[PDB]
Amino acid sequence: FXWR
Amino acid sequence: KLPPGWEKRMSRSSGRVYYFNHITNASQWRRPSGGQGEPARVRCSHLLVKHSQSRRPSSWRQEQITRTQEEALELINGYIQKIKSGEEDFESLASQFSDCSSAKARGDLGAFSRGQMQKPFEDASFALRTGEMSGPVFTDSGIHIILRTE
């Protein structure tokens, strides 16, 4: 996970 | 004179000159260059090393991440050294050791625009030129190595  | 983020630095330990990008945290001996702005979209792969303070301290590699941020940084630095030496390849390392589910895609995250990734990840990604690798990039998820592929 990233994405904002 | 130098591309965005790049500056000429030298070691306090040694004294040898090198080049450092304060956006990607990349370091290299080579001068990074001999109104274009950023690319509107980039494609990147990444290798994530989580730690006990990560937003979700768990991954497919282990249901309970207990390493400290310093131990995670030491792992990231080790992976960077292996890649630069040629002993290991970025995709191979991401597949085996990335704490992100993208490891099944050899670290590939696909293409993305601004405002879609975590800000430190985004800033580093759009400051890389095609084919370049970041240094340690710190986000709420952990520490990343980023490779811009498109």
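Here chain B follows Swiss-Prot for its numbers: 6-39, 48-163, in order, are the residues you see.
Looks like X-ray crystallography, 1.6 Å, at least that's what the header says.
Placement of Cβ uses the backbone N, Cα and C atoms for every residue, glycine included.
Swiss-Prot lists B:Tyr23 to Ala among its mutagenesis entries, and the accompanying note reads: Reduced affinity for KIF20B. B:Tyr23 (mutagenesis position) carries a strand DSSP state (E or B). The Cβ of B:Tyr23 (mutagenesis position) has 14 other Cβ atoms within 10 Å, all protein chains considered.
Listed in Swiss-Prot as a mutagenesis experiment, B:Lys63 to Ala is described as follows: Loss of peptidyl-prolyl cis/trans isomerase activity. No effect on the interaction with IRAK3/IRAK-M. Abolishes IL33-mediated increase of IRAK3/IRAK-M protein levels. According to its DSSP assignment, B:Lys63 (mutagenesis position) is coil.
Per Swiss-Prot, mutagenesis B:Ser71 to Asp or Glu is noted as: Loss of peptidyl-prolyl cis/trans isomerase activity, nuclear localization and cellular function. In the three-state DSSP assignment, the secondary structure recorded for B:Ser71 (mutagenesis position) is coil.
The Cβ of B:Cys113 (mutagenesis position) lies under 8 Å from the Cβ of B:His59, B:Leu60, B:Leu61, B:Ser72, B:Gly120, B:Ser154, each of which sits 6+ residues away along the same chain. According to DSSP, B:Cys113 (mutagenesis position) is assigned to coil rather than to any helix or strand. For the mutagenesis experiment B:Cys113 to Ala, the note given by Swiss-Prot reads: Loss of peptidyl-prolyl cis/trans isomerase activity; decrease in DNA repair of double-strand breaks by homologous recombination slightly less efficient than that observed with wild-type protein. No effect on RBBP8/CtIP.
Listed in sequence order, B:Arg69, B:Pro70, B:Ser71, B:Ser72, B:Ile78, B:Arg80, B:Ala85, B:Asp112, B:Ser154, B:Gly155 are the same-chain residues at least 6 apart in sequence whose CB falls under 8 Å from the CB of B:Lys63 (mutagenesis position).
With 8 residues left out of the model between B:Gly39 and B:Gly48, the distance spanned by their C-alpha atoms equals 17 Å. Here the mutagenesis positions are B:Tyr23, B:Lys63, B:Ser71, B:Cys113, and the ones sitting under 8 angstroms from chain A, going by CB atoms, are B:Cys113.
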